[PDB]
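Undergrad: Shown below is the structure under consideration.
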Amino acid sequence: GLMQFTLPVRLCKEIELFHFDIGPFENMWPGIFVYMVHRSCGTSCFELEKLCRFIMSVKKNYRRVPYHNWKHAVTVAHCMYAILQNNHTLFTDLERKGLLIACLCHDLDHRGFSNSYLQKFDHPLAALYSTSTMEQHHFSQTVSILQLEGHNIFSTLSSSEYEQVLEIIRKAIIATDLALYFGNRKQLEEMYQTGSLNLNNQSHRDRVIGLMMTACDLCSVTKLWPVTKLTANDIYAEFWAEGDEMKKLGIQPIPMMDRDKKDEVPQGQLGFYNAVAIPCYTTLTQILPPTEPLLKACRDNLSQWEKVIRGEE
Ligand SMILES: Cc1nc(C)n2nc(CCc3nc(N4CCCC4)nn3C)nc2c1Cl
Ligand SMILES: [Mg+2]
Ligand SMILES: [Zn+2]
């Protein structure tokens, strides 16, 4: 009850910044997450014994893939933490509770393969879930872990509060399907510009939380250049493995996933920052001004990929 988590001074200061890197010591990531929940939500949001048991069951259900692993989960939750802390007053007690859990859980039991490869392989998950295949699986795994004995971190919530939080988590996780991001951001663009955007309209909040989820999920592009550069290697290691598997089924993979097109990575990153990342952090900064550092950091890394193309590294 009187048991604060405290981090070493450098982490205690740096964890408050958008560009924080959680570092290579796996054994500190649970503590970092609890620290974030305590400061973001209160020390009485979850029973500590239940939270720790939940964190360790979630960790166990992430797999040893190059990118979509336990480190990604805690990284996406840290970015959500920075957004919530820099926008104190705009979020309900239930949203604060739900969204950090959503981020930790948003890629549960990921195998390193796109929804596309599941559908072309004809994986059972593609028959159970026609769209946002992995994302419906991720939510389904979250509910499973929540239903293990000793794991209901929401046990103190009322019946209707519980249903509200599981519904926040469900939409949050569905929204991490990047196929859905384009239309979601387009609608938010128009709603902001025509002045119709209304944070009391629950369907408008949903969209805004959806954009935050995309922003947190892509936050590797908002880190210090050496972090961004080295994460890109993990991202392509999965993509190229998938491309290999596409070829195994007798299919030319998209260039993104073809390891023969290694040499064109810098140009593919350009496309990605221009088509996806910059639009994402732009629209988020307009709706939530204190998230500007994510846009600024994104632009800095775009400029670093331009330098790679021009032979300056
Ligand atoms: C955080 C993050 N999240 C995602 C989902 N992605 N996807 C990419 C691939 C970008 C891309 N590469 C290519 N290739 C063309 C030939 C060589 C490369 N095309 N495209 C579009 N990068 C990222 C990042 Cl950084
Ligand atoms: Mg995902
Ligand atoms: Zn993710």
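All chain A residue numbers match Swiss-Prot; in order, they span 724-1036.
Structure method, as recorded: X-ray crystallography, 2.3 Å.
Even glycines carry a Cβ here, placed using N, Cα and C.
In case it helps, Swiss-Prot gives these features for our protein:
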type: ACT_SITE; residues: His791; note: active site, proton donor
type: BINDING; residues: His791, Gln992; note: 3',5'-cyclic GMP binding site
type: BINDING; residues: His795, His829, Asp830, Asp940; note: divalent metal cation 1 binding site
type: BINDING; residues: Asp830; note: divalent metal cation 2 binding site
type: MUTAGEN; residues: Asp830 to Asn; note: Reduces activity 1000-fold
type: MUTAGEN; residues: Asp830 to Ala; note: Loss of activity and of zinc binding
Undergrad: Express the distance between the Cα positions of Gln992 (3',5'-cyclic GMP binding site) and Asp940 (divalent metal cation 1 binding site) as a whole number of Å.
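TA: Distance (Cα to Cα, whole Å): 16 Å.
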Undergrad: Any idea which of the recorded positions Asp830, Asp940 has the thinnest Cβ neighbourhood at 10 Å?
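TA: Each of the recorded positions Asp830, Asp940 was scored by Cβ atoms within 10 Å; lowest is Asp940.
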Undergrad: From the recorded positions listed here (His795, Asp830, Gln992), select those whose CB sits under 6 A from an atom of ligand 2.
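TA: Those recorded positions that pass the cut-off, since their Cβ is under 6 Å from ligand 2, are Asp830.
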Undergrad: For the C-alpha pair, I'd like the distance in angstrom between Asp940 (divalent metal cation 1 binding site) and the residue listed as 'active site, proton donor', rounded off.
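TA: If we compare the Cα positions of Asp940 (divalent metal cation 1 binding site) and the residue listed as 'active site, proton donor', the gap is 10 Å.
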Undergrad: Reported as an integer number of Å, what is the Cα distance between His791 (active site, proton donor) and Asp830 (mutagenesis position)?
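TA: Approximately 7 Å lies between the Cα of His791 (active site, proton donor) and that of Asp830 (mutagenesis position).
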Undergrad: Neighbourhood of the divalent metal cation 1 site (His795, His829, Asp830, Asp940): other residues with Cβ within 8 Å of the Cβ centroid, in order?
TA: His791, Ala796, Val799, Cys826, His833, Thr899, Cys939
Undergrad: Using a 10 Å radius around each Cβ and counting other Cβ atoms from all shown chains, which of the recorded positions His791, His795, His829 yields the largest count?
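TA: The residue with the most neighbouring Cβ atoms within 10 Å is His829.
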Undergrad: Which of the three DSSP states, helix, strand or coil, fits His791 (active site, proton donor)?
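TA: Note: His791 (active site, proton donor) is coil by DSSP, not helix or strand.
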